[PDB]
Number of protein chains: 2
Amino acid sequence: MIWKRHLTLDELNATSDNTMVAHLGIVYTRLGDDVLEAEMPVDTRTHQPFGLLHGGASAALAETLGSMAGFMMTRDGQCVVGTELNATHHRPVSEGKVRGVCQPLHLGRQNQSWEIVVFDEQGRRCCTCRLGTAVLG
Amino acid sequence: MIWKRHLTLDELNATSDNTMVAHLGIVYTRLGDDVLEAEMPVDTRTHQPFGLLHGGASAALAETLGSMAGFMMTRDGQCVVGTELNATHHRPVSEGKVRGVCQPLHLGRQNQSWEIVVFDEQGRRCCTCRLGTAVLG
Ligand SMILES: CC(C)(COP(=O)(O)OP(=O)(O)OC[C@H]1O[C@@H](n2cnc3c(N)ncnc32)[C@H](O)[C@@H]1OP(=O)(O)O)[C@@H](O)C(=O)NCCC(=O)NCCSCC(=O)c1ccc(O)cc1O
Ligand SMILES: CC(C)(COP(=O)(O)OP(=O)(O)OC[C@H]1O[C@@H](n2cnc3c(N)ncnc32)[C@H](O)[C@@H]1OP(=O)(O)O)[C@@H](O)C(=O)NCCC(=O)NCCSCC(=O)c1ccc(O)cc1O
């Protein structure tokens, strides 16, 4: 696979401890050869004042996924940090939960780029994001 | 002021009820003639696994501010939605609060562009964001 670090879903959902990831109901749901996935609830934790999925929640979901993916691409003595994020909101989400699908675009030695697409519970694309990360040391 | 809607901090902080805005502990601290500002905690609620401020938290604060600012430029009936978000993470923050400052770059009839700068307690710029919005109809 692509990953340098080999971790289980249980282990991934364990780093979440008392952070924003956990705080937002984000759960890592799949780890494939070259893809990381997570789901996140659409309720009062992730709402904006009109009752729709807060665009900021999709963003945070994307930075989470890209960073964790970045982390699993590093050797034992390295850190990975999100440096650059962008996101396009195509469709509102009023109900259910969303799934984020993160895949590599560029896996460099000093920095990387990740794609994260966010789907609603009908598999409809609602948000496209890209995260650039920095590998340190 | 420039806002179509004459609201108050109290009015603004009331909209946060039962949303992601309240969940992240974000509170609007300044409503100026042409500036909106909110503060957000850097604690477990907004941390990432290294005990630093989660980049997605800064993003969520930015989208909150830009959207709220954008609503306040709408005549009754109209709605405002965030469409494009970008964010550059310049500096880590680990404790205290951060402050988001939102100002208009371009106020058009169907499209708006907002700048949100996020500062740490020393007043250093930690994150720069831009939010595109859509007015309808
Ligand atoms: C590391 C850089 C990218 C480059 O550094 P630069 O170009 O040389 O800039 P300078 O070094 O010259 O000065 C900067 C200041 O920073 C300090 N510092 C210094 N060196 C280092 C270092 N090696 N490492 C760290 N800090 C360093 C110094 O105090 C220095 O201050 P000054 O003394 O100069 O006043 C830097 O811009 C940065 O840390 N951005 C923060 C982005 C961020 O936090 N994003 C969100 C969090 S990560 C994603 C996430 O949420 C996530 C992760 C995992 C997961 O599973 C799930 C998740 O969701
Ligand atoms: C409004 C657009 C910008 C126009 O694009 P377009 O040219 O019209 O494209 P289409 O019409 O062809 O798309 C059609 C499909 O999507 C729909 N559709 C369209 N209009 C509506 C509608 N009014 N209602 C429902 N659906 C609509 C239809 O369902 C339709 O279904 P289909 O027929 O396809 O089956 C659009 O890109 C959009 O809504 N993006 C979502 C952004 C977002 O969710 N941001 C995050 C939340 S807001 C910020 C925030 O967090 C925040 C705010 C305030 C605050 O105080 C604090 C805060 O933090």
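Cβ atoms here come from the backbone N, Cα and C positions, even for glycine.
What Swiss-Prot records for this protein:
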ACT_SITE  B:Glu63  active site, nucleophile or proton acceptor
BINDING   B:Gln48, B:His54, B:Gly55, B:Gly82, B:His89, B:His90, B:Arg91, B:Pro92  substrate binding site
MUTAGEN   B:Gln48 to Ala  Loss of activity
MUTAGEN   B:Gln48 to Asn  290-fold decrease in activity toward salicylyl-CoA
MUTAGEN   B:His54 to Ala  229-fold decrease in activity toward salicylyl-CoA. Loss of activity toward benzoyl-CoA
MUTAGEN   B:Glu63 to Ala, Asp or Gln  Loss of activity
MUTAGEN   B:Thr64 to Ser  13-fold decrease in activity toward salicylyl-CoA
MUTAGEN   B:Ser67 to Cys  104-fold decrease in activity toward salicylyl-CoA
MUTAGEN   B:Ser67 to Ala  140-fold decrease in activity toward salicylyl-CoA
MUTAGEN   B:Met68 to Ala  130-fold decrease in activity toward salicylyl-CoA
MUTAGEN   B:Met68 to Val  47-fold increase in catalytic efficiency toward 1,4-dihydroxy-2-naphthoyl-CoA and 10-fold increase in catalytic efficiency toward lauroyl-CoA. Does not affect catalytic efficiency toward benzoyl-CoA
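B:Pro92 (substrate binding site) falls within neither a helix nor a strand when secondary structure is assigned with DSSP, and so counts as coil. The mutagenesis positions recorded for this entry are B:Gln48, B:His54, B:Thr64, B:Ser67, B:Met68, and the Cα of B:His54 lies nearest to that of B:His89 (substrate binding site).
Proximity to ligand 1 at the level of Cβ atoms, with a cut-off under 6 angstroms, picks out B:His89, B:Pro92 from the binding-site residues B:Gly82, B:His89, B:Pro92. Checking the recorded positions B:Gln48, B:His54, B:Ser67, B:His89, B:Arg91 against chain A with a Cβ-Cβ cut-off under 8 Å leaves B:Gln48, B:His54, B:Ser67, B:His89. Following the DSSP three-state reduction, the secondary structure of B:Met68 (mutagenesis position) is helix. Secondary structure at B:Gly82 (substrate binding site), as computed by DSSP, is strand.
Residues B:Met68, taken from the recorded positions B:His54, B:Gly55, B:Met68, B:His89, are distinguished by a CB atom under 6 angstroms from ligand 2.
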